[PDB]
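**Q** One structure follows; several queries about it will come next.
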Amino acid sequence: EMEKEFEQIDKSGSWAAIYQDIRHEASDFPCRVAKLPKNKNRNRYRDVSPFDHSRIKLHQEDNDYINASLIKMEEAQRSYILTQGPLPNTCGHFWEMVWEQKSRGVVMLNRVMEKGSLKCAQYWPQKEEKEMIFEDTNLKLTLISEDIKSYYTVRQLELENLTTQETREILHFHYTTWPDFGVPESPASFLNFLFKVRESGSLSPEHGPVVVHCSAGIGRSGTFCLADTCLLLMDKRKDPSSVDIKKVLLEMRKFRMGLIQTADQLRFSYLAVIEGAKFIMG
Ligand SMILES: CCc1cc(C[C@H](NC(C)=O)C(=O)NCCCCC(=O)N[C@@H](CCSC)C(=O)O)ccc1N(C(=O)C(=O)O)c1ccccc1C(=O)O
């Protein structure tokens, strides 16, 4: 019972302690491609890189690098691509990946500007009549529609491969209410957001893996993927109380570093899964 476990950590206020045990037990793999000089400008943070073993490769002979990792959850039979918030110069790479990986959805858990500074580039068109064109990767992006809601917005975008003239519909699931500091009051809205994404079919096998990102693409994006997988696991196995989130988080960290950056985020994941269980259970 993770909830019982939850109350014990809270009781003895040992979340920071536990979070640290995870950091120490977390995997450590090479990130040689990421650190090459030629890729300096393709990374937003010096300390956040994709392990080579699980990095996403752009289908181009020039430079195939993009700071993004493929998180494969074998048992849950669910895959996610976690990536940093595109930079002014990597937006075309970002959409090239989406096209190449055949992703159906894009999950954004942050705002272009937070705490008075840029946390991500404006990589999608804001107005229908103002489409964007990424010359380097020869892609055209068009805002088709947008549904603004209280805690999040869903956008319908059309991505076209100018080379082939082929087009695809892409769903942009953007969570707009994540606090500047800390984590959400209650997981309620976050969980509904997650369900909306599931409902769209973006997380389903008939599509490439979903692309999730925040700023570094590890903290909040971690929270999102960890909760989804956990809820899914409880949905598969016979003993839903046999799902150990710390174990699942470590499994994910074999694919990308620092998923879940703080004790607050870790605590929040518990709330999300726990609160989410009383519902997804039936
Ligand atoms: C925009 C916020 C943010 C920045 C960075 C980059 C950062 N800084 C630099 C370059 O100044 C950073 O915090 N780096 C610390 C290291 C992160 C990687 C990690 O855990 N590495 C391992 C080492 C590698 S693996 C074995 C480690 O234990 O240190 C990483 C994560 C986050 N970040 C994120 O959620 C995110 O965007 O991923 C947050 C972190 C803490 C609290 C809140 C948030 C939030 O978004 O609300």
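Numbering of chain A is taken from Swiss-Prot, so the residues present carry the numbers 2-283, in order.
Quick check of the header: X-ray crystallography, 2.4 Å.
Cβ from N, Cα, C; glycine included.
Swiss-Prot lists these features:
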DOMAIN    3-277  domain 'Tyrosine-protein phosphatase'
MUTAGEN   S50 to A or D  No phosphorylation
MUTAGEN   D181 to A  Substrate-trapping mutant
BINDING   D181, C215, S216, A217, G218, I219, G220, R221, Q262  substrate binding site
MUTAGEN   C215 to S  Catalytically inactive mutant; abolishes sulfhydration
ACT_SITE  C215  active site, phosphocysteine intermediate
**Q** Counting only other Cβ atoms and using a 10 Å cut-off, which of the recorded positions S50, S216, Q262 scores lowest?
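**A** Among the recorded positions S50, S216, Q262, the lowest count of other Cβ atoms within 10 Å belongs to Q262.
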**Q** Name, in the order they occur in the sequence, the residues of the same chain whose CB lies under 8 A from the CB of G220 (substrate binding site) and which sit 6 or more residues away.
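**A** Listed in sequence order, they are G259, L260, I261, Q262, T263, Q266.
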**Q** What is the separation, in Å, between the Cα atoms of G218 (substrate binding site) and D181 (mutagenesis position)?
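**A** Computed Cα spacing between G218 (substrate binding site) and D181 (mutagenesis position) is 16 Å.
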**Q** Using a 10 Å cut-off, grab the number of neighbouring Cβ atoms around the Cβ of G218 (substrate binding site), all chains included.
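**A** Excluding its own Cβ, the number within 10 Å is 30.
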**Q** Just the number: how many Å between the Cα atoms of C215 (mutagenesis position) and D181 (mutagenesis position)?
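**A** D181 (mutagenesis position) has its Cα 12 Å from the Cα of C215 (mutagenesis position).
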**Q** Would you kindly give the Cα-Cα distance separating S216 (substrate binding site) and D181 (mutagenesis position), rounded to the nearest Å?
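**A** Distance between the two Cα atoms comes out at 12 Å.
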**Q** Rounded to the nearest angstrom, how far is the Cα of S216 (substrate binding site) from the Cα of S50 (mutagenesis position)?
**A** 13
**Q** In Å, how large is the greatest distance between any two Cα atoms among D181, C215, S216, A217, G218, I219, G220, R221, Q262, the listed binders of substrate?
**A** 16
**Q** Take the Cβ of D181 (mutagenesis position) and count every other Cβ within 10 Å, whichever protein chain it belongs to.
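**A** I get 8 for this one.
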**Q** Which recorded positions of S50, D181, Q262 contact ligand 1 in the sense of C-beta under 6 Å?
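**A** Only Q262 qualify.
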